[PDB]
Amino acid sequence: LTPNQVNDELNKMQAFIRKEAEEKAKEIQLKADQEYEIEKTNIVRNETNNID
Amino acid sequence: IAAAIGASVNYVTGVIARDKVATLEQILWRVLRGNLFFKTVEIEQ
Amino acid sequence: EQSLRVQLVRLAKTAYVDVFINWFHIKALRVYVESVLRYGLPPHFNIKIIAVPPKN
């Protein structure tokens, strides 16, 4: 439509792109905290067996 | 502005013979995939 | 035929209510999903269901 209308939608575009990415990025870093603990427990149990 | 030599964003270049057909595509686009287009136009021959 | 007849009326009736709640689920979810996808900000929408008196 008019350039103004197309700019209201433009603003909406970069809004979408940003919001789905923040949402993606929270899930992405939450798998990274589950992974830290779990890998840390696994290194330790293996090693104490060797030391034993 | 210098982003259509790169690939930081995607642009769709295209010729169409009618600005009319451009409209129908704009409708399809807005209604069903949300509001995510920047619509610019240049006249060709 | 008799055994089938009782079972069938009952089943249709029970099925009916369930199929109705599911239909209304889809429509409510389809308006929310559509609304976020076209409009964007603000996060919360003002949604109403307006009952129209018949033939208006």
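Residue numbering for chain A follows Swiss-Prot, covering 8-59 in order.
Method on record in the header is electron microscopy, 7.6 Å.
Placement of Cβ uses the backbone N, Cα and C atoms for every residue, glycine included.
Among the sequence features in Swiss-Prot, the mutagenesis site A:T9 to A is noted as follows: Increases ATPase activity 1.4-fold. Other C-beta atoms found within 10 angstroms of the C-beta of A:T9 (mutagenesis position) number 7, with every protein chain shown included. In the three-state DSSP classification, A:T9 (mutagenesis position) falls within coil.
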